[PDB]
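J.: I am attaching a structure below and will ask some questions about it afterwards.
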Amino acid sequence: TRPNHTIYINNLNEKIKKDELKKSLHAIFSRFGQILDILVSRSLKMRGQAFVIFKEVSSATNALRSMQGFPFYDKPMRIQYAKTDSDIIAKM
Amino acid sequence: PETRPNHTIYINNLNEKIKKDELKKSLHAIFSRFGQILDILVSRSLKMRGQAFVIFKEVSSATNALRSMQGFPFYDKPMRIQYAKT
RNA sequence: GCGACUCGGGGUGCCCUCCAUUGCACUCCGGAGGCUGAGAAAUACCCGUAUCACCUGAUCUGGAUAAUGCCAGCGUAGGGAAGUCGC
Ligand SMILES: Cc1ncc(C[n+]2csc(CCOP(=O)(O)OP(=O)(O)O)c2C)c(N)n1
Ligand SMILES: [Mg+2]
Ligand SMILES: [Mg+2]
Ligand SMILES: [Mg+2]
Ligand SMILES: [Mg+2]
Ligand SMILES: [Mg+2]
Ligand SMILES: [Mg+2]
């Protein structure tokens, strides 16, 4: 896949609240770069997943490569580059 | 706000199920790497459950502490650390 | 001041217990049962100049709860959709 400012994370523990996820996710991923936002959805379709939007793309690679498979609340987490830019990015 | 940087750190999202006594010990170890520790305050109120303070002798210490352990797994729950107010 | 009509604005969460789901979103709602609410999915409810819906602050603060804007604060904050008819 092509690099993107946004990394796609899944296999997340589904019982974690949107806000703890956001908060906790900012914890794991700050290191790599300035984050613009973390988008969580618990809707059947999008539960257990999340999108982390990075100001820099070097940052996302820097994150995905490093945090790949790393533990998160009792279970690993998968990371890939998002398939397409996020709105907040697109318009730039 | 502004996260104003000082020598004490405030961790939260800590595992509520763990004995506060053991928790303090596990907190001393894990953090005694970032320098001198003047004291660790683990919370005891059914409202402050899951949080604690780590008072470092030096401020720089607290800074590396935060950074490094930020989001670090601890009893199946990523730590979250910031500076304590004032 | 209530109230109609017309058109428009808006939110849809939490899990002490179960089942289903590994899902590429910004077109913002799975099933049972439980909680709050007017409303947590229906063109249902609510609202249209507003200290009288809702948003942004807020990944905010304080308290409670199984848990959640559940209750406070912030909040005379910054935004936010009007004409017509009738007593
Ligand atoms: C489907 C659904 N939509 C909306 C609500 C209502 N709702 C969700 S958040 C909120 C009010 C929050 O007010 P708040 O922001 O806490 O006032 P503040 O503390 O900012 O002063 C309401 C009424 C509901 N109970 N169910
Ligand atoms: Mg139900
Ligand atoms: Mg508010
Ligand atoms: Mg609160
Ligand atoms: Mg309120
Ligand atoms: Mg109350
Ligand atoms: Mg207001």
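Residue numbering for chain B follows Swiss-Prot; the residues present correspond to positions 4-89, in that order.
Determination method: X-ray crystallography, 3.1 Å.
Just so it is clear, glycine is given a Cβ too, placed from its N, Cα and C backbone atoms.
Okay, these came from Swiss-Prot:
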MUTAGEN   B:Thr11 to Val  Abolishes RNA binding
MUTAGEN   B:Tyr13 to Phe  Substantially reduces RNA binding
MUTAGEN   B:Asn15 to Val  Abolishes RNA binding
MUTAGEN   B:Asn16 to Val  Substantially reduces RNA binding
MUTAGEN   B:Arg52 to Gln  Abolishes RNA binding
J.: Determine, to the nearest whole angstrom, how far the Cα atom of B:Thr11 (mutagenesis position) is from the Cα atom of B:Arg52 (mutagenesis position).
T.: 19
J.: How many Å lie between the Cα of B:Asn15 (mutagenesis position) and the Cα of B:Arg52 (mutagenesis position)?
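T.: The Cα atom of B:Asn15 (mutagenesis position) is 9 Å away from the Cα atom of B:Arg52 (mutagenesis position).
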J.: Given B:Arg52 (mutagenesis position) and B:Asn16 (mutagenesis position), what distance in Å do their CA atoms have, once rounded to a whole number?
T.: 9
J.: If proximity means a C-beta under 8 angstroms from chain A, which of B:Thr11, B:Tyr13, B:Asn15, B:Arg52 count? These are the mutagenesis positions.
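T.: Listed mutagenesis positions meeting the cut-off: none at all.
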J.: So how many other Cβ atoms are close to B:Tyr13 (mutagenesis position), meaning within 10 Å of its Cβ?
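T.: The answer is 16.
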